[PDB]
Amino acid sequence: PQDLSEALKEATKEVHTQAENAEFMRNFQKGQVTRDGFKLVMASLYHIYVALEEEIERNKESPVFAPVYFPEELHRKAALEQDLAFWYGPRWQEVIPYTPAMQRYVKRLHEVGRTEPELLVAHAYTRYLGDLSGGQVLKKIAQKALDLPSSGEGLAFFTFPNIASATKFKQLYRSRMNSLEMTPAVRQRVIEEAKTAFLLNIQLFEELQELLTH
Ligand code: HEM
Ligand SMILES: O=C(CCc1ccccc1)Cn1cncn1
């Protein structure tokens, strides 16, 4: 559809279904996640968000990203550092895994941010709006399954404290995505990058599932 927000949703409809069907996702939705499995995901998300939010800061002024620049409402790096310190302890940054599928995702993020900053919106869309939509649902599953201590730590990633209403912000973010000035050629590449982003997520959760058994 003419609006980029609708165009991205239509284009990634099929790959989103693939993600829903993914083995780890099937297991998680039924509360079959272990602490090691959950730690593995938190570690992955950290690496992904470090790369993404590094590239966002590099391209925050540029007309190709500036309209969708919402650091205070969306940034997840700081929250993930807080959570990993709980999950992996004081030595978290030394001991956290960095696997091929994490590397490939991080690699693509840096490639986009450095050489194709016009497509960064596709990765920011895929990460932020996805994580915002499922944040509280995924948290509630994690709370039930993982049986945490009363330490008040470990799940900061799943709350966006500067977004009171997810629907309110998502409507604003979509409008800002639609406000982006781009040529027909760039627009098509943005669409393709969104599918690539979804596929990098699918490839990641497939790898994580493979690593968990055993
Ligand atoms: C168990 C797997 C998953 C389920 C059940 C699921 C389900 C959902 C649901 C119910 C929504 C809210 C619908 C809406 O109002 O837009 C949503 C949003 C979204 N999800 Fe997922 N999802 C899954 C995995 C993923 C993955 C791996 C990604 C890739 C990063 C992803 C990306 C997104 C995006 C970008 C949105 C926002 C769509 C929009 O509003 O334009 N999802 N998802
Ligand atoms: O799936 C999402 C983040 C990946 C993840 C999966 C399981 C546990 C923690 C984190 C966000 N999302 C996208 N659509 C709905 N939710």
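What you see of chain A is 10-223, where the numbers are those given in Swiss-Prot.
A Cβ is built for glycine as well, from the same backbone N, Cα and C atoms used for every other residue.
The heme b binding site annotation in Swiss-Prot covers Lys18, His25, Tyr134, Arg183 and rests on experimental evidence. Here the residue is the original one, while Swiss-Prot reports the published mutagenesis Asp140 to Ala, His, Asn, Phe or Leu with the comment Inactive as a heme oxygenase but active as a peroxidase.
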Residues among the recorded positions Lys18, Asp140, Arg183 that border ligand 2 - Cβ under 6 angstroms, in sequence order: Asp140
For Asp140 (mutagenesis position), the one of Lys18, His25, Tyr134, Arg183 that lies nearest, given that the binding-site residues are compared by Cα: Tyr134
Candidate with the highest Cβ count within 10 Å, taken from the recorded positions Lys18, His25, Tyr134, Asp140, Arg183: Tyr134
Diameter of the heme b binding set by C-alpha atoms, the set being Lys18, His25, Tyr134, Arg183, in angstrom: 18
